[PDB]
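What follows is a short report on a single structure.
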Amino acid sequence: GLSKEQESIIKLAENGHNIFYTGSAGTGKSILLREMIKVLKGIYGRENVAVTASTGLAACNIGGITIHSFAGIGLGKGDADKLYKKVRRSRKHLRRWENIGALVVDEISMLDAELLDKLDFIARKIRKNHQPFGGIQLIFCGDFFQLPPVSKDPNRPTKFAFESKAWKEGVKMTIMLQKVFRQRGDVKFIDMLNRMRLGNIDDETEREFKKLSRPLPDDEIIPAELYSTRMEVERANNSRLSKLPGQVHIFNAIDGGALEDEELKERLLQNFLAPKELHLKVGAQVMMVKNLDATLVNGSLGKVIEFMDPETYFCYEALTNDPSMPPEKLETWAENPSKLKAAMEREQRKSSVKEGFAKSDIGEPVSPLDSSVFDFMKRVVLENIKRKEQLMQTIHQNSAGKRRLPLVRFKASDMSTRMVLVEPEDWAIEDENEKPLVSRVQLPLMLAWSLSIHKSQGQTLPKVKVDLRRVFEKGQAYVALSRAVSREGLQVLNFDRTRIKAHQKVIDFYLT
DNA sequence: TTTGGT
Ligand SMILES: Nc1ncnc2c1ncn2[C@@H]1O[C@H](COP(=O)(O)OP(=O)(O)O)[C@@H](O)[C@H]1O
Ligand code: ALF
Ligand SMILES: [Mg+2]
């Protein structure tokens, strides 16, 4: 049941008119966007609405890719003129600009004007036009009192989206939803959150937020944890991995390939987001960090089911697709593993580097599969003929020396679940000659119980812990505390009335 | 202290 106000903003997009809506955290913005994305596709075709957002996880909430990933601009720190020449040299991305009828963009507060103007320049010169965006309908979404775009230099403040040429050209009104939905039970809580949107903590709200520094109820509901910087996040994801039953599976990065520099080259190789050492467990929660295909993108969340190799997986897949299979078909690949590679790879320079990656030793023992992974056959009267359960296990044991890789179940935007075997991807910073300067093979997965407050923006975390220990940018404490649905579900550490203040540029916007 | 690429 969408609200009347939420429904009208959807209709309004039938105008073709650029619309920009807003309203404090958790008002239904990104939900109604989902249905407006349905009508904009029904107007220009599925393939011609660009559904993007500022951070790849926030993109998945509305079912789409990052603004950079759609645009083809990479990081887009380059010259306005430069990016355009890069986009036009990619058929996929060129004709993507040629053909789009809408650009939906959610969590706009983290878009920086400098980039919007670059995208405007690209949208025009490619679409051969001079309208606001080469005439693309803009749907803009968010709350500017939440996180601003990331200022690397904090003595060049990064010029929020509305400071741009392109915005003043194409946004000449703001709509504003006012009813709050996320916290909708805890009314005092909402008022407490609203006076945090501005920096108006009083003597009483502080005391009431400090009452929330108690411990979350301890049950099997694993709580989400939000911290300011990536260190405390990484630390709390391990503090949860250590608490999870089972051994860790260490995945060690493969690194090359230019001559001897080490003053920053490992400052370059810690600076990859691809840890030199990635630990996982069965039942862990991971998030993809590389755009890999249409529905498996940076910001997909998943839960590791067990670890397999290709061959042990090809068999496991067979059984999920025929869950009442005759047990004979298995023993043919169980006890005749020559004919398994027969049936498997009949289905169709960097290949050797990702070969030696995740290679168990020729003799290292092989922990058997979990009995969790056979619960799908566990819907019960007469004849249990899961000898098949033991059969798979024998197949798994043959992977001694083979390449064992985490089998993840991902739950997509539309809650469509999809299981993939996560091969390693590779990262590289390359020169003008593309030379092997600095390379790293690694799994494109991160643990996802904890999130930086930035990646936390967009999500609803019913049970959540918040540690405002290092909060630095304006809005950061608002975004974090505003994730929780109830005070019951919330725990807050290190409350500091003075590290909670609002950006002046934005109050100026909301009144000039 | 933070995001973003294939
Ligand atoms: N029409 C609605 N009625 C009831 N609850 C809603 C409605 N729309 C959204 N919600 C809930 O409120 C929360 C906020 O929705 P969302 O669109 O993410 O807010 P935000 O505006 O901050 O992006 C969501 O978790 C959603 O479950
Ligand atoms: F803008 Al939001 F949760 F998507 F506050
Ligand atoms: Mg939203």
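One-based numbering along the chain as shown.
Keep in mind that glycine also has a Cβ here, set from the backbone N, Cα and C atoms.
Here is what Swiss-Prot records for this protein:
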type	residues	note
BINDING	A:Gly23, A:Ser24, A:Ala25, A:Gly26, A:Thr27, A:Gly28, A:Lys29, A:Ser30	ATP binding site
MUTAGEN	A:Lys29 to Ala or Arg (Swiss-Prot position 264)	Abolishes helicase activity resulting in elongated telomeres; binds normally to DNA substrates
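Of all the binding-site residues listed here (A:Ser24, A:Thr27, A:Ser30), it is A:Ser30 whose C-beta has the fewest other C-beta atoms within 10 angstroms. Note: A:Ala25 (ATP binding site) has non-local neighbours A:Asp143, A:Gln146, A:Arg182, A:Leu193, A:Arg197, A:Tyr478, A:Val479, A:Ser482, i.e. same-chain residues 6+ apart with C-beta under 8 A of its own C-beta. Close contacts with ligand 2, defined as a Cβ under 6 Å from any of its atoms, occur at A:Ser30 among the binding-site residues A:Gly23, A:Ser24, A:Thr27, A:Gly28, A:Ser30.
Within 10 Å of the C-beta atom of A:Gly23 (ATP binding site) sit 18 other C-beta atoms, taking all shown protein chains into account.
Neighbouring residues of the recorded ATP site, listed in sequence order and excluding A:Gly23, A:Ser24, A:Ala25, A:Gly26, A:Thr27, A:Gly28, A:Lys29, A:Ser30, comprise A:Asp143, A:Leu177, A:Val180, A:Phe181, A:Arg182 (Cβ within 8 Å of the Cβ centroid). Among the recorded positions A:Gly23, A:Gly28, A:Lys29, A:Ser30, the residues whose Cβ sits under 6 Å from any atom of ligand 3 are A:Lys29, A:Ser30. Non-local neighbourhood of A:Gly28 (ATP binding site): A:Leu2, A:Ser3, A:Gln6, A:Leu177, A:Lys179, A:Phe181, each in the same chain, at least six residues away, with C-beta under 8 Å from its C-beta.
Flanking an unmodelled run of 10 residues are A:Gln348 and A:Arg349, whose Cα atoms lie 19 Å from one another.
Gap check: 6 residues are unmodelled from A:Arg379 to A:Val380, and the C-alpha separation across it is 7 Å.
Following the DSSP three-state reduction, the secondary structure of A:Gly23 (ATP binding site) is coil. Counting only residues at least six positions away in the same chain, the Cβ atoms of A:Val180, A:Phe181, A:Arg182, A:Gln183, A:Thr460, A:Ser482 sit under 8 Å from the Cβ of A:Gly26 (ATP binding site). Its own atom aside, the Cβ of A:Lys29 (mutagenesis position) has 23 Cβ atoms within 10 angstroms in the protein chains shown.
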